[PDB]
Amino acid sequence: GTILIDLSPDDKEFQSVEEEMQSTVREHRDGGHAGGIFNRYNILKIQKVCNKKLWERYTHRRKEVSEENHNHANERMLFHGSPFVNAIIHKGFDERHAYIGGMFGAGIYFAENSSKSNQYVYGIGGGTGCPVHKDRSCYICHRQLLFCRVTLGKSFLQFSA
Amino acid sequence: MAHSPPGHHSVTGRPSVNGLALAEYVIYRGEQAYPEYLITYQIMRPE
Ligand SMILES: CCN(CC)c1ccc(-c2nc3ccccc3c(=O)[nH]2)cc1
Ligand SMILES: [Zn+2]
C-alpha cells in the first residue's frame, strides 16, 4: 500500500530535505573507498513515502516509547542507506534490514551524516560498487537514500572510535 | 536482531576520535523508524 509523491524543487519541503542531505556531507577516513569521492550531490528527485499501515505501526510504537520515557519519543530525522531501500519503502523496516555485523550489535543503523549512509547504498563497505560499472565512486549511476523519522527514546550512549 | 540495552530504546554511537563526524544510531525494533523520504541522487565529481 505504498505510494510515492514527487516533491517539486520549488516546495519548501524539498528544499529543507535537500539542505539536510547536502550540509551533512563530510570526508571519510577511507578516503572515499566505500562511498566515492565527492563534496556534494546532484539531487534528482525527492519523493514522500505514503503508507497508512506502516505509519500507524510507527506511531503505535512511538507512543509506547514516549510513555516509557516521560512523554518524550526523542524523535530524530536520520539517513539510511541500504541495498534494500525499495523493500523498505513497501514493507517497512524489520529484522531483515539490520546490519548484523555492526559495531553496536545486530540492529538497524542510521546516520546524521548523509555521506555515512551513502557508504552503504551498494552494501557493506560499498560492496562492489554500482551494478552497471562496478564502481564505488560512480558519478553516472543513480543512488537512493532514505531520510527517516526515527524514535530513539532513552538512548544508550557509546563513546567509540 | 539483538535487544536494546536494558532500560533503553536505542544506542547512540558518539564519535571519540574524528572531531568532524556526526553521531550514528541503532534501533532494535523496525517499528521505531518510518522511511519518510526517498531521495534519488548522484555523487558529484569534485571541481
Ligand atoms: C541489511 C542490509 N545491510 C547489509 C548490506 C546493511 C548494512 C548496513 C547498513 C547501514 N549501516 C550504517 C551504519 C552506520 C551508519 C549508517 C548506516 C546506514 O545507513 N546503513 C544498511 C544495510
Ligand atoms: Zn555506475
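In order, the residues displayed for chain A correspond to 952-1112 in Swiss-Prot numbering, which applies throughout.
For this deposited structure, the header notes the method as X-ray crystallography, 1.5 Å.
Backbone N, Cα and C define each Cβ position, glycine as well.
Swiss-Prot gives this note for the published mutagenesis A:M1054 to V: Loss of activity. When Cβ atoms from all protein chains are considered, those within 10 Å of A:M1054 (mutagenesis position) total 13, not counting its own.
Classification of A:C1081 (Zn(2+) binding site) by DSSP places it in coil, neither helical nor stranded. The Cβ neighbour count for A:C1081 (Zn(2+) binding site), using a 10 Å radius over every protein chain in view, is 20. Marked as Zn(2+) binding site by Swiss-Prot on the basis of similarity to another entry: A:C1081, A:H1084, A:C1089, A:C1092.
Cβ neighbours of A:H1084 (Zn(2+) binding site) (same chain, under 8 Å, six or more residues apart in sequence): A:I1091, A:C1092.
Here the C-alpha separation of A:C1081 (Zn(2+) binding site) and A:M1054 (mutagenesis position) works out to 25 Å. Other than A:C1081, A:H1084, A:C1089, A:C1092, the residues of this chain whose Cβ falls within 8 Å of the Cβ centroid of the Zn(2+) site are, in sequence order, A:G1080, A:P1082, A:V1083, A:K1085, A:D1086, A:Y1090, A:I1091. Rounded to the nearest whole angstrom, the C-alpha distance between A:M1054 (mutagenesis position) and A:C1089 (Zn(2+) binding site) is 27.
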